[PDB]
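Shown next, in structure tokens, is the structure this report addresses.
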2 protein chains.
Amino acid sequence: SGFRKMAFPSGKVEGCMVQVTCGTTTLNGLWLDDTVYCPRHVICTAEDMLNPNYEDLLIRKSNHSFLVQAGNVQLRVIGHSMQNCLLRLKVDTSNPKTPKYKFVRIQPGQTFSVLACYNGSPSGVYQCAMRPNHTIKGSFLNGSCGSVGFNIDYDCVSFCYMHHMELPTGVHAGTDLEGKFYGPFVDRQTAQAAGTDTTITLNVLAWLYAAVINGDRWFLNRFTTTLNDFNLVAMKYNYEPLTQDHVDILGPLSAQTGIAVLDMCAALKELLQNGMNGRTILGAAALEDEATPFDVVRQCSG
Amino acid sequence: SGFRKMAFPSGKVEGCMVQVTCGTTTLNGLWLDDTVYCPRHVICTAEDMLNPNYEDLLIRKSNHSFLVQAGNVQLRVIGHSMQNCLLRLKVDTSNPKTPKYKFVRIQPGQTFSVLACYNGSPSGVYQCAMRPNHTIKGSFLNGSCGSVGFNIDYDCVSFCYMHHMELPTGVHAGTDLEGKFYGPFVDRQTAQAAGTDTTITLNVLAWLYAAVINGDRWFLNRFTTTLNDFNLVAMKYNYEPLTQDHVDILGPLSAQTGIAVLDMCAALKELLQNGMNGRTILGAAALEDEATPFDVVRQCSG
């Protein structure tokens, strides 16, 4: 078979995307039960962003100042409040399509699926990784704010991201579903910049294991390396250090291929020093680090 | 903003995935109205594949020999037939979730979204391109047969692919939604092999235009080239020739960037001859050819 960075089926989530208009500002909201979540900067305007005070700005609003639409239909907001960077709007209608869900704060290195919306209307789904610097390399045009990232385990939607801002770098930033920012970032149009983006080492190995499982194994070697000697190389190449813990995770994949994680590290070390020299791995002129061990295992067995 | 190869929201299609069991063989079926479509090899068994005769094999079956389930529920098949490589099973229940749809035969170079299923249950969505050799580089494990590829224009699902086989290469093959194979391929476990896989030239330019729109423009140059001189290079590098027609398509993108398609070709020619020399385009150590002009435009404006 093969390996493609896939996203979870977006159906369950499409049924929760609504639209939230406030003054001259429109974006996307997440409708679960009778609460509609969304970025709090929906109450701001252009020069508001220069330096918003959300306490002042919000005190000057009422339920009636938020127009929300589910499809063409109108929902009536009957309460508002602020949670960190999110607005929580109570509404009369509970959502019939509300799925078994929960809010989780994802960790850096971990991946999730993004459902890009515009005006409460889903545009497309793609998968991505929460970088070590806390940015996602996504695709978000204007109006995409309030779009959510998630994962589906069984029948249960774990929401983990809502979009807010685009950084000067052209890379993105947002919050968990409690309005807490991933990263140092704030919701102001100011000077903030992304930290340095290190390669997710553990993810690059998972993907190598994926390649081996798919016959692409030209990169292997007889050598091995101690955990230390490896990190000493990794760090030169802007790679995340490797812990005996990351190594443990890579267990089942080592067992499935009879390749020792420390042998695989040696493989990686050679690729890092000698370069990839034209050849391709799973069809890439470069090492993929947005696929996690869990991702690879659910896609690579018999 | 950015650029990510996205897939269409899979919701409308998830509501059509059912399961089709026949003897010791289970796979996925596409339920629209009261017809359930699926690969005809559902009636085969192991050594049947060595050299099936679907006329014989099917004559020995009846409606009662096909168990189909929508979720946990059971549908009752009340008619069967064969269309090229597809089985069409009439059933009592029309599908409540049936969307505005249609069947289209996609052209090579064009892209579509795949919804990977197993046992009538959607596993994940990803986008991919129909290669010039008529294979898709997908991710399909055993049980994924009958999974569909599609595109959504407005509110209308255009189905264009159903999965059947995995080639020795580890690359895949299937049919349009009339059971006609894309490519020379047949549904027999035999020696068939994929032709040579040329790079979708038009798609590689669209993506360069995408990169320019995203500030990644280090690859441009003052030079230009005649359509001819370009193809003469392209062909050396296993690239699809370029027609004045492909060029016309690239119009709006040339107009949006003030970069002439023939100038962009010159850019590409240098990349093809001089190599990419370490640097990355839109974050790739290699040229992406599974994003079409249409794909790029819907994701790259203001």
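Going by Swiss-Prot, the residues shown for chain A are 3241-3542, listed in order.
Method on record in the header is X-ray crystallography, 2.7 Å.
Using the three backbone atoms N, Cα and C, a Cβ is placed for every residue, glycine included.
The annotation active site, for 3CL-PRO activity is assigned in Swiss-Prot to A:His3281 (among others) on the grounds of experimental evidence. Under 8 Å, Cβ to Cβ, and six or more positions away along its own chain, A:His3281 (active site, for 3CL-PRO activity) finds A:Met3289, A:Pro3292, A:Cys3325, A:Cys3385, A:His3404, A:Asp3427. For the recorded site, A:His3281 (active site, for 3CL-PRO activity), the DSSP three-state label reads helix.
Neighbours of A:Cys3385 (active site, for 3CL-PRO activity), defined as other CB atoms within 10 A of its CB across all chains, total 25. Taken from Swiss-Prot, the feature active site, for 3CL-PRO activity covers A:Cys3385 (among others), and the record attributes it to sequence analysis.
Non-local neighbourhood of A:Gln3429 (variant position): A:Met3289, A:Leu3290, each in the same chain, at least six residues away, with C-beta under 8 Å from its C-beta. Among the natural variants that Swiss-Prot reports, A:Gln3429 to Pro is described with the note: In strain: Isolate BJ02.
Its Cβ placed at the centre, A:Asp3488 (variant position) has 11 other Cβ atoms within 10 Å. Secondary structure at A:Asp3488 (variant position), taken from DSSP and collapsed to helix, strand or coil, is helix. Quoted from Swiss-Prot, the note attached to the natural variant A:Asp3488 to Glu states: In strain: Isolate BJ04.
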